[PDB]
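Report on one structure; see the data block that follows.
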Amino acid sequence: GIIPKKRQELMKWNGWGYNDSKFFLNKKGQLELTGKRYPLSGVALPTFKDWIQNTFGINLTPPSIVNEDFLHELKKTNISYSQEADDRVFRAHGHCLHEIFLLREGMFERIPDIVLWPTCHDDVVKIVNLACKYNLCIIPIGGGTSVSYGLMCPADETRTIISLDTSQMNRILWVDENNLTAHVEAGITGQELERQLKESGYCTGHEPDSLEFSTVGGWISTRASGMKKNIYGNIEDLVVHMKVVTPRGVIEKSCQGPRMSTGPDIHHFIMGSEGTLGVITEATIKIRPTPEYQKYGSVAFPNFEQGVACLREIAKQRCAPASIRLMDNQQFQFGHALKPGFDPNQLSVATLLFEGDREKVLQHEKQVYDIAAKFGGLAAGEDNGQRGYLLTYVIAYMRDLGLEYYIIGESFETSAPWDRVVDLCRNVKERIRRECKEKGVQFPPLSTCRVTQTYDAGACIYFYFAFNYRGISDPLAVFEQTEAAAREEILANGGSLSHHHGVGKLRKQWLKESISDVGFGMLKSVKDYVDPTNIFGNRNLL
Amino acid sequence: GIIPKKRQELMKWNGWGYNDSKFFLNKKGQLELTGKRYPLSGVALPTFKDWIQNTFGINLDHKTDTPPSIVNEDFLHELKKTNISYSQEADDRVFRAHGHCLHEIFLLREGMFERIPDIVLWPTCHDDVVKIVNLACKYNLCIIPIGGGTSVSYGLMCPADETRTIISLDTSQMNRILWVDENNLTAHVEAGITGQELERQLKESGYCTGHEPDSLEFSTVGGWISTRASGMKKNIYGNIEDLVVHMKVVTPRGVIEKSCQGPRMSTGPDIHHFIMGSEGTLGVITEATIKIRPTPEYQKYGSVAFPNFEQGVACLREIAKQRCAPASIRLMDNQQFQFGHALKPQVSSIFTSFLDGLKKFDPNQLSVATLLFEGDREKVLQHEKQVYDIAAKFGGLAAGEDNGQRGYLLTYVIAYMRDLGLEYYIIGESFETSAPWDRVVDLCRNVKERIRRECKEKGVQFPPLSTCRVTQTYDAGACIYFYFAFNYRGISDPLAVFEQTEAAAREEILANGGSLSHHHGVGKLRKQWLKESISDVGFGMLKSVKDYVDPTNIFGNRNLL
Ligand SMILES: Cc1cc2nc3c(=O)[nH]c(=O)nc-3n(C[C@H](O)[C@H](O)[C@H](O)COP(=O)(O)OP(=O)(O)OC[C@H]3O[C@@H](n4cnc5c(N)ncnc54)[C@H](O)[C@@H]3O)c2cc1C
Ligand SMILES: Cc1cc2nc3c(=O)[nH]c(=O)nc-3n(C[C@H](O)[C@H](O)[C@H](O)COP(=O)(O)OP(=O)(O)OC[C@H]3O[C@@H](n4cnc5c(N)ncnc54)[C@H](O)[C@@H]3O)c2cc1C
Ligand SMILES: C/C(=C\c1ccccc1F)C(=O)NCc1ccc2[nH]c(=O)[nH]c2c1
Ligand SMILES: C/C(=C\c1ccccc1F)C(=O)NCc1ccc2[nH]c(=O)[nH]c2c1
């Protein structure tokens, strides 16, 4: 999983993922994913077309402005660079819906002027120094998977914009098997990181759904959350050490002690900084011996409410498996539709992934079914759970499909206290229906949720919103506005601005209310100290 | 659990803890703790005296005004109108001019502080703290918050050249539990509540935080947050940074508070971490929400002996490797094992030597781990079996719940032993670090040797007591806790000698890959290593926050920076 410099060689220039992976109608008229990459690749999905048709009512470049002394100086460094249109455009965006439109059927207002590929910490230092000398703006990019407009170049940035691409700074530097830590360069992808560690019998277990492309550096910048955080932690639990290149100089602690009291933890000044302060060049991450065994599972509940109560109880007992997700009825129908009692309009389903030693797994599993049983939960099968999880890496490919048929969609997320979850889900799902009907959407949108992570004090709730934009004169406007209304509803119902996606430029307008005016001023004060001239000018957060 | 305004009524004006609790020689000549507060209170310790004598070479029988209150009269008038209680009394000011570092206790015992608070205030709620901070801006006052007064980093010491009126802003009357959210398992509390009072009140509704630092009788929620406190049972409950879900902070710039109680967010750098570890330099933490748990149904103590310390460390490391650490596991070195042996009740022969006594009862090599499990009875007992099976693989032999039980009770009594030692020319202090697993054994060996070399070089006559234990396990390493003591007779400046040996031990720790601090923090004791520890830029970032939040340095204890 090493991303080539010319990403378009391997990855779609106008959508998610690998060129060799796209949904298509096979020779029996059923949807199937092309290629051989995924466990679902080449697997007929006989009832998927039907689900779609039912749900959605369908039938189925600016020049590079660059100082020449800067270019001359960059040449002496031997850092690879490009002023080519296709390289700059590829890095002008992440994976928000509006972005994917300007990429497809249009053009962006502002794209990087020059792409650089540092291969190490010292190259990054050179680049930041050049940027100070020539007054250049740096927007770091790893995987390019931001869903927060975090990579968008500000339209009125008139400095030369360097896309500082970390994909070629991608080595494991050392694996410390005495301490179970691995020190890595921050451009390594999740997939490559896990592939290499596995060969030595280790894993990080950090598995965001973006792992094929998202990077260590990206995870730390956005406070990324992984599917197995219950065992391995989120990124703030995984990172033991980091090295950061700012215009002021290099941030690094002098020791690898597991926990300190040496004033406010400066690691948390950089985590969540969203490329506004400097470049995370290296990090030390906790590793674990690869689990012996993995088992999937599922549980049906009479309704969503009972499911929530069961996840809560599971959280209260602190016996969550590696992953536990609760799907509302719509997502359950969706899952059922991708295969190769109770009131059925409200029936909910949890999917389970257990991992560890086989005997402890088996024992754990029994415990979880016994708890579920007390909330009306019924074992619903391993193959079901397993399919739910094997879907994880393909959903991203479904947009491109949808777009071909005038279906537009996006997911969004929040975290909320346990006592707000049920109301928040209902109220947000209802708000989306209402806004859509009021803006002229002809068919009630898909408006669905799942509880995706559990904590002592609450849960991450993950929503999908999508609609057939038939007979709508401004579909992107309608979409933007409804998604902003959804957000408003989430905040009204006690939900957070973001669980894991981050703020970028998409949720900027709510940050000050979320963290307080003095909080905002604290973030500003660090920004102005570390980067007084705003070299790191993506304008995320603040 | 409530700390009274005139603390010296309940607590010792000149040393640790409650007035009713000191070590004395009983009518048999045995050391015993007065009072009835602890399980060991009124329990004779017949070999303790022998151990003291053998360790420090003393006989034991042979024993061992103030600056005026400078305060503006208009401020005083405005303060009278708020009905916030206050005091300019010297006993009230002196009590809050220090924590529990050795030098501070010396200056109490045989001297005077260079600088003490000019006035003490007792806010009773968040709005009172806002009014006080408003007045400090208006009259240009310096505020040093105090909760428990249990700092071991010079974090409460008033800087000698601070010429502004110093307010000791005592949080002890802001001690309520504001709500208990049983749906989300969180409690929202005022910051001056002590750990003992917090646990007692919560247990009445069936809950606990399980945050149990050895100072919990006096240390407060606000204290814990300021200093990144670590508790004995963090393996179950977390350290303070895992326990806090929410906080409210009064700064000169305004009030910090997030607008929601979501369990985990990605909304930029986590500003809770700007506050955690701020050591009273930014503002007053007035309230916090803390995760709670059902009170555990059952506790099980235990102990395991290993052939040596190194085998004990390998065992703890494997326990950490399989992520099955109990509520608490602590590995003591052989000297601490001997010490523990010397606080038991069976009266030995005066003619059989102690070392031979102990041996009859390699005993100069053996190390002992003490253990606490708590939770559901079923799970606790399965878990204990699991840990004891791992320990068997490293030569570990079960050593009795009795010793585990005694180990855990001693934790709250040891602090009273300073007061005792100071009566007999013995000074010492504990200190700590965290370190990667692969540095632990070498670090411990090397620090103990440095301390021996340094004492000898500085004229100390007896070899110092210099002992260690591993008090916490993490995935990436351990917390190491040291005790250092010596008889100071024949030394001309014993504080200088201690001070300089302490600093040299610290240099040795850092040179062995240890941290500057695991939990005690920086205060004004470790400031000179801080830049080196967190980098020049990282230091500049803390300074940028201080300069923004507290531009005129109202929170002027001068800790950290
Ligand atoms: C299909 C899909 C699935 C996803 N699943 C998850 C998930 O399960 N969990 C999750 O948390 N998120 C998820 N995301 C969001 C995204 O993957 C994460 O936010 C991820 O952490 C971004 O990593 P990246 O390397 O792609 O960063 P990029 O998108 O390249 O950059 C993100 C931000 O960080 C900055 N940045 C990048 N590298 C560095 C660096 N080395 N130093 C300093 N700043 C830098 C950038 O300037 C930018 O502001 C998903 C996204 C998609 C599109
Ligand atoms: C015998 C003994 C045992 C100990 N055991 C432990 C232990 O197990 N674990 C551990 O981590 N530490 C321990 N300590 C150290 C100490 O108790 C902790 O650092 C504790 O967190 C301090 O709490 P406090 O309420 O006593 O704070 P104080 O000592 O009163 O204050 C400490 C610092 O925080 C500031 N402060 C206090 N309250 C506030 C507030 N509300 N807002 C802003 N700033 C504030 C003060 O200005 C000062 O800088 C121990 C100390 C002793 C003497
Ligand atoms: C864009 C999209 C879905 C979609 C497609 C068509 C119609 C409607 C939609 F919501 C989608 O899910 N992409 C995968 C994705 C995105 C962000 C994620 N965050 C996670 O934690 N995991 C993430 C996964
Ligand atoms: C000072 C001392 C013991 C002592 C007494 C006389 C001579 C030498 C000494 F080292 C001691 O341990 N006090 C209790 C104490 C202090 C700080 C602690 N921090 C912890 O985590 N736990 C703490 C416990």
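Note that chain A is numbered according to Swiss-Prot, with residues 81-140, 155-434, 457-658 shown in order.
The deposited model was determined using X-ray crystallography, 2.0 Å.
In case you wondered, yes, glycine gets a Cβ from its N, Cα and C as well.
According to Swiss-Prot, the active site, proton donor/acceptor annotation covers A:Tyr578, on the basis of experimental evidence. A:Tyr578 (active site, proton donor/acceptor) counts 21 other C-beta atoms within 10 Å of its own C-beta, drawing on all protein chains shown.
For A:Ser308 (FAD binding site), the number of other Cβ atoms no farther than 10 Å from its own Cβ, over all displayed protein chains, is 22. The FAD binding site annotation in Swiss-Prot covers A:234-240, A:303-309, A:316-319, A:368-374.
In the three-state DSSP scheme, A:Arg515 (mutagenesis position) is classed as helix. For A:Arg515 (mutagenesis position), the Cβ neighbour count at a 10 Å cut-off comes to 20, with all displayed protein chains included. Residues annotated as substrate binding site in Swiss-Prot: A:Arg515.
Residues annotated as domain 'FAD-binding PCMH-type' in Swiss-Prot: A:202-384.
Under its mutagenesis entries, Swiss-Prot includes A:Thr309 to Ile with the note: Impaired FAD binding and protein stability. Loss of activity. In this view, A:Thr309 (mutagenesis position) is surrounded by 32 other Cβ atoms within 10 Å of its Cβ, with every protein chain counted.
Under the heading of mutagenesis, Swiss-Prot lists A:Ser367 to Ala and annotates it as follows: Strongly reduced activity. Secondary structure at A:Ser367 (mutagenesis position), as computed by DSSP, is coil. The local packing around A:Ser367 (mutagenesis position), expressed as other Cβ atoms within 10 Å of its Cβ over all shown chains, amounts to 27.
In the three-state DSSP scheme, A:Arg419 (mutagenesis position) falls into the strand class. Its Cβ taken as reference, A:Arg419 (mutagenesis position) is surrounded by 24 other Cβ atoms within 10 Å in the chains shown. Here the residue is the original one, but Swiss-Prot notes a mutagenesis experiment at this spot, A:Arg419 to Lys: Strongly reduced activity.
A mutagenesis experiment is reported in Swiss-Prot for this position, A:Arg419 to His, and the note states: Loss of activity.
In sequence order, A:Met321, A:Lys322, A:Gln388, A:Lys389, A:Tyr390, A:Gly391, A:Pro415, A:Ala416, A:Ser417, A:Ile418, A:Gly501, A:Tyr505 make up the list of same-chain residues 6 or more apart from A:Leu469 (mutagenesis position) whose Cβ falls under 8 Å from its Cβ. Quoted from Swiss-Prot, the note on the mutagenesis of A:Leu469 to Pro is: Impaired FAD binding and protein stability. Loss of activity.
In Swiss-Prot, a mutagenesis experiment is listed as A:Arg515 to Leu, annotated with the note Impaired FAD binding and protein stability. Loss of activity.
The mutagenesis experiment A:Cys576 to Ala is recorded by Swiss-Prot, whose note states: No effect on activity. If you take the C-beta of A:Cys576 (mutagenesis position) and look for same-chain residues 6 or more apart in sequence within under 8 angstroms, you find A:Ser319, A:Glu529, A:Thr530, A:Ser531, A:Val567, A:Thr568, A:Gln569, A:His615, A:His616.
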10 Å Cβ neighbour count around A:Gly238 (FAD binding site)?
24
What is the number of other Cβ atoms found within 10 Å of the Cβ of A:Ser304 (FAD binding site)?
25
By CA distance, which of the recorded positions (A:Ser367, A:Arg515, A:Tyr578) lies nearest to A:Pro234 (FAD binding site)?
A:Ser367
Which ones, of the recorded positions A:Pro234, A:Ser308, A:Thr309, A:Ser367, A:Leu469, A:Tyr578, are Cβ-proximal to chain B (under 8 Å)?
A:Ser367
Could you give the Cα-Cα distance between A:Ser304 (FAD binding site) and A:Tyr578 (active site, proton donor/acceptor), in whole Å?
15
Using Cα coordinates, what distance in whole Å links A:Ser367 (mutagenesis position) and A:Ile374 (FAD binding site)?
10
Cα proximity to A:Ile374 (FAD binding site), best match among recorded positions A:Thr309, A:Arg419, A:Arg515, A:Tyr578:
A:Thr309
In sequence order, those recorded positions of A:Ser308, A:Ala318, A:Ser367, A:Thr370, A:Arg419 whose CB lies under 6 Å from ligand 1:
A:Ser308, A:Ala318
Ligand 3 is in the model; which of the recorded positions A:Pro234, A:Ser308, A:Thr309, A:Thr370, A:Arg515 have a C-beta less than 6 angstroms from one of its atoms?
A:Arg515
Compare the C-alpha of A:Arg419 (mutagenesis position) with the C-alpha of each of the recorded positions A:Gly238, A:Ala318, A:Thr370, A:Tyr578, and give the closest one.
A:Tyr578
